[PDB]
Amino acid sequence: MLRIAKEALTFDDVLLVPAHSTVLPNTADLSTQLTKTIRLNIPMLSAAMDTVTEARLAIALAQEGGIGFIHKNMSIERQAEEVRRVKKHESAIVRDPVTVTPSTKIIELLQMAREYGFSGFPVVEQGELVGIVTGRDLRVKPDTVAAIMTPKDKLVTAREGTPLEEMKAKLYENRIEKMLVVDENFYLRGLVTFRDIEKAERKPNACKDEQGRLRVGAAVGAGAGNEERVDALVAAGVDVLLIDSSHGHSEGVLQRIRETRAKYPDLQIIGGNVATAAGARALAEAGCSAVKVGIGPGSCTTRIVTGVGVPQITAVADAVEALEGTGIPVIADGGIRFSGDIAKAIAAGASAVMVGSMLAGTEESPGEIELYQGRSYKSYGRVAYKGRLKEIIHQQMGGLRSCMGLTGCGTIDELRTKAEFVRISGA
Amino acid sequence: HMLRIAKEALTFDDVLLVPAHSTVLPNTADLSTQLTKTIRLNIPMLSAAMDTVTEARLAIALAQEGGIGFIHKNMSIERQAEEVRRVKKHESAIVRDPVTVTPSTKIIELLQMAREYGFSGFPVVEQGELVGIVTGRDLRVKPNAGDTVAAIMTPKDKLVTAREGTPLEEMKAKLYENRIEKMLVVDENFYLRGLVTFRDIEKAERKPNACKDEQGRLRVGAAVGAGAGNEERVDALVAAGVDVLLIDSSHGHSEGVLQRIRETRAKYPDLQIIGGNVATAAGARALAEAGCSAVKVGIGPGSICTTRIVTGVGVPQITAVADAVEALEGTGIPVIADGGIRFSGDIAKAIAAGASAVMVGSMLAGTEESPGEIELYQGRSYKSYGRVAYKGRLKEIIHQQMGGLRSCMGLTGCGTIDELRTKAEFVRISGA
Amino acid sequence: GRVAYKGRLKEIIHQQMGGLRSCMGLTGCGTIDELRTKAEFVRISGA
Amino acid sequence: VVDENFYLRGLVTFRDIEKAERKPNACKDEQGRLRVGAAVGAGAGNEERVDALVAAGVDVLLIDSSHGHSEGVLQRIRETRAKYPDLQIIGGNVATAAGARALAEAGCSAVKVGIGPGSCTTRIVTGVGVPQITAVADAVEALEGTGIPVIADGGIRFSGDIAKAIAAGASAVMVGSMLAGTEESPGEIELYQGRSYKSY
Amino acid sequence: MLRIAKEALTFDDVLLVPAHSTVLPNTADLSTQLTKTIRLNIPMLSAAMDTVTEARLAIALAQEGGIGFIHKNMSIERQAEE
């Protein structure tokens, strides 16, 4: 009769305690296991929201050390292509060069030579690379390009995914200043020079897989009928799959995860959302590589409409305590205002945090930049323009680094286990 | 004895333009106009010599849209003269800091470099003077120990180069016909200045409305004070190649301002000179005879601007521009409207009042190209140096304002700027 | 019943006569009697 | 009036001595001179600044950082106490019993308390802080035998908060924004919108 | 797991209790040891802030019974001279 389980605490009810510290903020280590097999370089994920994460933003976040989740409010064919866009992103490769076909008339070949120079036009037949035709090819003679082009068997090419230093070596050792880039089927994918490799921005903190590719996630619904979407994302090379619903403790959610884990025994899977120790055990039992926590975590509409929610400090600690033996990490999702809340979510036991509205309106998130009343927006009903995602990550991990300097926790894992709280009041 | 009221004076809010029969499509309206007798703009816009608005980056961005920007004077003479040179020399098709060797460079260091930068061609420079180049073709013969590049390089006389300022199509002609992949850019004294390729010329964003001088160079302006002691500044700006000099003060009908202008016209007979600010027919005529090529109008234009509140002085702007234009009729000295411009509608009213162009300041602060660098602060983007709202690229704002000006010229049937200045009419409206 | 402290009277005089001096340079009235007799007005609207 | 090197420093008459304002409550040293403090950073490279302040006759030296429990802060204090065994030293800021013991152990003559003490930006950005009544009582309780006093720094709005900081065990309070804008603080008096300011 | 050290109180969470008093406010003694060797006549120090304490303010506070702290946002030679 009147069944109060316990008291639950939110971010604003606690503060972290300063401790003896030998940690400089700038020497603090921000890396963390997202799953047993995936390690992030900063403890941050972007939400699968149509105003936050598509391929552009997911690329920019992976380059800073985290992982973005492509939202599902798009066709299967388009979402899988957003995942491929992140997996195959290399800044040094020039895409869409000017090409010809083996049927191109020499007179056309000369009209373009005067417009683009005669260094070498790739010859393609339906996207398959078949050769290159240079000025030497024409001015020494044998009508159509096929009769004069340098053939496939004398081409010096690199495969997509070749490291920049290997590509520089190939260019040097074959004495070439252009090198065409092909896929496994010898389809042209771009080209590289020494100069394009040089101005490729270097990203030392990028979260990359064992092949050196940026890591990416994608979201699917927990409903039935998503099997075609899941198989397309896995086949696209997604690193981690997000099965998200508003009630992760639902039995049809637990069943959908069990079925994906049986089909892909090695696929890294995140499920949510839960807010109880029992909800987290149930998701780990279904086969999750990680557990996302957040059902009405802060002063939200699920609470107003349904009556339901657990304040976020308690939700994260209960889930972390339910999972303690398993090497299955907890993600704190929702309610993250300032960098102080990131530090508190982690000290409560979370291994990473997911953020959403904080990143909408950045340069890389979806939407067009719009000028309206002399002030900058991203429009698609508009959100403030917040500049580059790089600067916001800098501001938020600065504050986390300061928190670790203050609590004497030099790594995320120490913050999660060693840092302490005091309980404070409203006034 | 008698309250000396010279006349009634009208502001922008007091009048509306009358729509006319029109064969003008807004997107076919001709926006070009004369700034002085010798300088033609492609859009009727200038950026103010404010330290929060105009330095070299914004002045380039604006010349590339068809206007001119004025480098503010709140920096050293050497800095302001460098800002002017940056605009006149700007061509994004030229790669600017290439890796060079010297005749003294060992072949071994050269091979080390060729592994990092390729062998397309290292410029050989001694003291800044271009003296040769070394490509991977020039090397073929096994080097001995301690060999220098001077042995194998291509000499100066066998080089194909192009002078800075050469039209980009001429450089393409030269790259193609000489069968070269890159070409070195030099200056009057054969000092190495950069290089071009077919790809760098392609990648440069095209700007058909760029406002350029008869040598193809972007135009630029610069401001100085009217006080004594700005002689050296003016000489340094002229020497930098500035296209027009702005001698600015808060009272351009002041005798010391007029004197400074006579002295600059005396020293620089062909220099294009803008003077301001004035708000009467007599101030404008006085500045014409001192030697101005154009006249800038605007004395306490806004309702609550500080000059009006502190000094009581001002003339509402519509009357002040009509007053000055009528003074200058038949002189080919254009009038510029400075200050009080809120919307794109205020631009069209200044021109139909007779002005040949308008000057804007704070509308452009906080753009990407304006000074300051971007700061995120409380979920919003600003430019910090006290912070102004980040407004995006200058091109978007120009587009929006000229879109509102084009829409007016279709409404009034004025297909050119001179038609608007002479043909379009007004209705006087009340405050209700 | 309390009014804002405004500092020394000299500072306020300075500021107001600075604004009056700026006007006499604008209108070219070098004395007060020149301003009283020579300077002119424009009639403006409420807009 | 001359100094020790017979350099002229001023003069006095009967009238100037008479109109010298009398200040019965002045905090003065054993020589009758006003007492003063000076602040230095807790970082490395401040040894030239410290030696110049001590040589200037500073009465008490303030070694202040945002994390007084930092190990490089504790080490910097240990090094100053070895060099000037008699110099009065204040270190901060801490907010725990352990932080205060560590500062007293390093050689502090007094301990300044205040890490995010009231509803402040260290709390918002880092997540860290201890409310100020608890911070002061814990430090005072950690120092109870030592004759090393506690200063309550930060969060002091009204005179009621001064009384509460002291009842919690603090021996003095430090205040800042309460005194900016006074006649004597830095800055020039400025009239702006008929209202008086100190501007910089 | 979820490590709450304790509850912590702020100025607004407590009030002082009135007690039996033989103290007149104007006869209350405000002096206090700042260190074992330094005694203040009022329990107040001014902060080492560039907008608060330089020599002028530090002189005016010492004359009232406390001690001011010259801020360090200035050259060594200037701070020692303050």
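Going from the start of the chain as shown, residues are counted 1 onward.
Here the Cβ of each residue, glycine as well, is placed from N, Cα and C on the backbone.
In this structure, B:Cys305 (active site, thioimidate intermediate) belongs to neither helix nor strand by DSSP; it is coil. Here Swiss-Prot flags B:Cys305 as active site, thioimidate intermediate, drawing on sequence analysis.
Taking Cβ-Cβ distances under 8 Å and a sequence gap of 6 or more within the same chain, the neighbours of B:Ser249 (NAD(+) binding site) are B:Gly225, B:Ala226, B:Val257, B:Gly276, B:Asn277. DSSP classifies B:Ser249 (NAD(+) binding site) as coil under the three-state reduction. Positions annotated as NAD(+) binding site by Swiss-Prot: B:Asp248, B:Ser249, B:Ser250, B:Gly298, B:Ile299, B:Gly300.
Quoted from Swiss-Prot for the published mutagenesis B:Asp14 to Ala (Swiss-Prot position 13): Causes a 38-fold increase in the value of Km for K(+). No change is observed in the value of Km for IMP. When secondary structure is read from DSSP and collapsed to three states, B:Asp14 (mutagenesis position) falls in the coil class.
Experimental mutagenesis at this site is recorded by Swiss-Prot as B:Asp51 to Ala (Swiss-Prot position 50), annotated: Causes a 17-fold increase in the value of Km for K(+). In sequence order, B:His72, B:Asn74, B:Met75, B:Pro371 are the residues near B:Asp51 (mutagenesis position), counting only same-chain partners six or more apart with C-beta under 8 A.
In Swiss-Prot, a mutagenesis experiment is listed as B:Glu55 to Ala (Swiss-Prot position 54), annotated with the note No effect. Note on B:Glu55 (mutagenesis position): other Cβ atoms within 10 Å of its Cβ, all shown chains, come to 23.
Sequence-distant neighbours of B:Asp243 (mutagenesis position) (same chain, 6+ residues apart, CB-CB distance under 8 A): B:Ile39, B:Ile68, B:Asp213, B:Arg219, B:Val220, B:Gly221, B:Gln272. The secondary structure of B:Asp243 (mutagenesis position), as reduced to three states from DSSP, is coil rather than helix or strand. Quoted from Swiss-Prot, the note on the mutagenesis of B:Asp243 to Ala is: No effect.
According to Swiss-Prot, the mutagenesis experiment B:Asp248 to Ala carries the following note: Causes a 130-fold decrease in the value of kcat. When other Cβ atoms within 10 Å of the Cβ of B:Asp248 (mutagenesis position) are tallied across all protein chains shown, the result is 22.
Secondary structure at B:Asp338 (mutagenesis position), as computed by DSSP, is strand. Note: B:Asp338 (mutagenesis position) has non-local neighbours B:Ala48, B:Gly276, B:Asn277, B:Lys296, B:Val297, B:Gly298, B:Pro301, B:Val358, B:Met359, i.e. same-chain residues 6+ apart with C-beta under 8 A of its own C-beta. B:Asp338 to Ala appears in Swiss-Prot as a mutagenesis experiment; the accompanying note says: Decreases the value of kcat by 600-fold. Increases the value of Km for IMP by 12-fold.
Under DSSP, B:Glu369 (mutagenesis position) is assigned to coil, being neither helix nor strand in the three-state scheme. B:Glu369 to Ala appears in Swiss-Prot as a mutagenesis experiment; the accompanying note says: No effect.
In sequence order, B:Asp14 are the recorded positions among B:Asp14, B:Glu55, B:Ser249 whose C-beta falls under 8 Å from a C-beta of chain C. Apart from B:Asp248, B:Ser249, B:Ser250, B:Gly298, B:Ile299, B:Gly300, the NAD(+) site neighbourhood in this chain, defined by C-beta within 8 angstroms of the site C-beta centre, holds B:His251, B:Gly252, B:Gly276, B:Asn277, B:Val278, B:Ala279, B:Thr307, B:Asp338, B:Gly339. Sequence-distant contacts (6 or more apart, same chain, Cβ under 8 Å) of B:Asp14 (mutagenesis position) comprise B:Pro316, B:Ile318, B:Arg428, B:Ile429. The recorded positions listed here are B:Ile299, B:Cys305; among them, B:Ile299 has the most other Cβ atoms within 10 Å of its own Cβ.
Ranking the recorded positions B:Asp248, B:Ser250, B:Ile299, B:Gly300, B:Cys305 by the distance of their Cα atoms from the Cα of B:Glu369 (mutagenesis position) places B:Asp248 first. Look at the binding-site residues B:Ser250, B:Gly298 and count other Cβ atoms within 10 Å of each Cβ; B:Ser250 has the fewest.
Secondary structure at B:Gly300 (NAD(+) binding site), taken from DSSP and collapsed to helix, strand or coil, is coil.
Fewest Cβ neighbours within 10 Å among the recorded positions B:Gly300, B:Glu369: that distinction goes to B:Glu369. In this structure, B:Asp51 (mutagenesis position) belongs to neither helix nor strand by DSSP; it is coil.
In this structure the alpha carbons, written CA, of B:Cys305 (active site, thioimidate intermediate) and B:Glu55 (mutagenesis position) are 25 Å apart.
Distance from the CA of B:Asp248 (mutagenesis position) to the CA of B:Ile299 (NAD(+) binding site) is 12 Å.
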